[PDB]
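Undergrad: Dumping the structure here so I can ask a few things about it.
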Amino acid sequence: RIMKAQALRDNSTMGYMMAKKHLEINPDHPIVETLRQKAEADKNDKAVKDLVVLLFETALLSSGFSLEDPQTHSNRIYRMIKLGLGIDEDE
Amino acid sequence: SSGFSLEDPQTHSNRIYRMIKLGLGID
Amino acid sequence: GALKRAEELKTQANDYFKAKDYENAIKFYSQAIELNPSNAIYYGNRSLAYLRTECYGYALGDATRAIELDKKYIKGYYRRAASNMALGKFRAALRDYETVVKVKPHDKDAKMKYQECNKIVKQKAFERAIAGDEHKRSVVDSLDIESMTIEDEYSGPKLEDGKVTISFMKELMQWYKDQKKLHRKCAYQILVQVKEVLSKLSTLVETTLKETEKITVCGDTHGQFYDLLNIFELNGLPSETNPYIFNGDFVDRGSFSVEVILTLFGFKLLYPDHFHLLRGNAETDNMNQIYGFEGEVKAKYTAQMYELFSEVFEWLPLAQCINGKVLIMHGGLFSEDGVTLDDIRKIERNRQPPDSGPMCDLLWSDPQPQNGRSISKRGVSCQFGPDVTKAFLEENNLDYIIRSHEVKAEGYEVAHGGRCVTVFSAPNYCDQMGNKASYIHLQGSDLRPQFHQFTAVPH
Amino acid sequence: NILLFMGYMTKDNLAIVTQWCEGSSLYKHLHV
Ligand SMILES: [Mn+2]
Ligand SMILES: [Mn+2]
């Protein structure tokens, strides 16, 4: 975060100095254990691929990393808001 | 969306983990 | 009135349905409708036998008829909902179930089935909301070609989305005699069209060469157009009368390599049926970087051009089979003799080649004199002598295999117990061979490699 | 007459603090 804001710094070396991301899961946690059961039920369910990506972006943000494009993210939110807010027009 | 950071990113993620739990039917 | 026997028929048919005597139930149900065409109950219970037998087409039909015939048959809507759940018609199931329950609150209820419907649609709605994964916005979204910004500093003719005229292609070859380059909107537009055609072509190309027809086959070019300039001029331009096949290795090195694929991709649009391009074995981003082709692109154009060239390049096929009798590959033989033609059609494109399995048998196998099999390195698991090929060629009905990995004195050799052949297009390939080159000529009447000797050495 | 708003006369600080890479030793890149 600090490096990306240095007004006069040469950023051509960012591909070298940025670290690779590791993901840690809490196995004792509800969402994670139900995700195990659903992933075991069918490995290729696109809903598991959707849920895993939504969890990943949320974790990324709370861990201090900027999102690559925040509009993708906000749009997922605006769709979940509709579902709870009682929009009968699904369109 | 506008480029501001959050004052505490945890409260925001918790609102997400609640919607996710309701959507899945966990609680 | 006919109701007297329709009562017996429906009774006997409900008793047959309960007794699992389904054919007899359906017959006596049909006969009850033959005596009363408009009793909604008969269509109701007939639709239940059609749930039980999975005769769903007439579950849907007779459930609809039952309700059309009596709009106040509440339990008809209920049985329609049962049909809808069996068949996934979820919104209709909710509406039917809601009506039934408010009319009939109960304990052995319609409402467990309504709660199953509720739980299913709740999760499916959540899945529709969190769904990305239709995610494939194009490399060229916002249609950069239709942003105009035309220049014609080259005095270039407009090249349409229709097939590029031969007259320009001849001019383009002259623009290489003169070290001159295409305009960007035309270049983007051809790369879009090239993607669109190439991505649909089979991952193994299949072609039948008639007895009276002859094909000229080409090998590694190392991104120098001079050699193909001459063969096109020498063996006939690559028109329908010169159905060339090129064994890739164009971005193998960079020198005129943009210009090489840029002309080949021009010709491929004009004669797609006759002109066939494979992927070479020195061809991935990894070598596009090492030999500076990525730099040529980034010098001549902004980096999005390299993303489009990456997309375009990723659709190249690995192999071609002539008459089901000759198989063209880059590297050499498969790790086992059991490799089967439809399993080759099931190889997954839109990935880099691996260092194991059929894709780097096709690119990085590397035939020997000595009999057996190699161990995993060099973009590979295995490389070979004759013995596995005796058994491989017997599965698929092949005669011999064509390869383009290795330089040889006359531009070719027939090798591998006589079951394999070499070819390539560049004479003086490298620091590694000062070779002559050749083109294989193949006739449907005579597939023994025949040759054109190419001594036109650049550099 | 009024307490009028002041568009604040801002300052732009372009100071630098050096950063250095703990790069691989020759041993590490050669044998590891
Ligand atoms: Mn090559
Ligand atoms: Mn090679």
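Quick note: numbers on chain C are straight from Swiss-Prot, i.e. 23-481, in order.
Method reported for this entry: electron microscopy, 3.8 Å.
Just so it is clear, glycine is given a Cβ too, placed from its N, Cα and C backbone atoms.
The Mn(2+) 1 binding site feature in Swiss-Prot is assigned to C:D242, C:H244, C:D271; the stated evidence is experimental evidence. Marked as Mn(2+) 2 binding site by Swiss-Prot on the basis of experimental evidence: C:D271, C:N303, C:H352, C:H427. While the structure shown retains the original residue, Swiss-Prot records the mutagenesis experiment C:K32 to A with this note: Loss of interaction with HSP90AA1. No effect on interaction with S100A1, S100A2 and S100A6. Where Swiss-Prot documents C:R74 to A as a mutagenesis experiment, the accompanying text is: Loss of interaction with HSP90AA1. No effect on interaction with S100A1, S100A2 and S100A6. For the mutagenesis result C:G83 to N, the note given in Swiss-Prot is No effect on interaction with HSP90AA1. Swiss-Prot documents C:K93 to E as a published mutagenesis change and attaches the note Decreases interaction with RAC1 and translocation to the membrane in presence of active RAC1. Among the mutagenesis results in Swiss-Prot, C:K97 to A has the note: Loss of interaction with HSP90AA1. No effect on interaction with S100A1, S100A2 and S100A6. Loss of interaction with RAF1. The residue drawn here is the original one. Quoted from Swiss-Prot, the note on the mutagenesis of C:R101 to A is: Loss of interaction with HSP90AA1. No effect on interaction with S100A1, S100A2 and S100A6.
Would you situate these features in the structure and describe their surroundings?
TA: Within the same chain, the residues at least 6 positions away from C:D242 (Mn(2+) 1 binding site) whose Cβ sits under 8 Å from its Cβ are C:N269, C:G270, C:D271, C:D274, C:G302, C:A304, C:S426, C:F446, C:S447, C:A448, C:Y451, listed in sequence order.
For C:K32 (mutagenesis position), the count of additional Cβ atoms within 10 Å of its Cβ stands at 24 [all protein chains shown].
For C:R74 (mutagenesis position), the same-chain residues 6+ apart in sequence whose C-beta sits under 8 angstroms from its C-beta are C:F39, C:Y44. According to DSSP, C:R74 (mutagenesis position) sits within a helical segment.
A 10 Å cutoff on Cβ-Cβ distances gives C:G83 (mutagenesis position) a total of 16 other Cβ atoms nearby, all chains included. According to DSSP, C:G83 (mutagenesis position) is assigned to a helical segment.
C:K93 (mutagenesis position) carries neither a helix nor a strand DSSP state and counts as coil.
Annotation for C:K97 (mutagenesis position): spatial neighbours C:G66, C:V122, criterion Cβ-Cβ under 8 Å with sequence separation of six or more.
Around C:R101 (mutagenesis position), the same-chain residues six or more apart in sequence whose CB sits under 8 Å from its CB are C:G66, C:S69, C:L70, C:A85, C:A88, listed in sequence order. According to DSSP, C:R101 (mutagenesis position) is assigned to a helical segment.
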Undergrad: Going by Cα-Cα distance, pick out whichever of the recorded positions C:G83, C:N303, C:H352 is nearest to C:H244 (Mn(2+) 1 binding site).
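TA: Sorting the recorded positions by distance from C:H244 (Mn(2+) 1 binding site), the top entry is C:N303.
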Undergrad: Out of the recorded positions I have (C:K32, C:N303, C:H427), which ones have their Cβ sitting under 6 Å from ligand 2?
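TA: The qualifying recorded positions are C:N303, C:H427.
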Undergrad: So which recorded positions out of C:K97, C:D242, C:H244, C:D271, C:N303, C:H427 are up against ligand 1, CB under 6 A?
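TA: Passing the 6 Å Cβ check against ligand 1: C:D242, C:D271, C:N303.
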Undergrad: How many Å lie between the Cα of C:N303 (Mn(2+) 2 binding site) and the Cα of C:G83 (mutagenesis position)?
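TA: One finds 59 Å between the Cα atoms of these residues.
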Undergrad: May I have the list of same-chain residues other than C:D242, C:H244, C:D271 whose Cβ is within 8 Å of the Cβ centroid of the recorded Mn(2+) 1 site, in sequence order?
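TA: My list of surrounding residues reads C:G241, C:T243, C:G245, C:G270, C:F272, C:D274, C:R275, C:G302, C:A304, C:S426, C:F446, C:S447, C:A448, C:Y451.
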Undergrad: Given C:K93 (mutagenesis position) and C:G83 (mutagenesis position), what distance in Å do their CA atoms have, once rounded to a whole number?
TA: 15
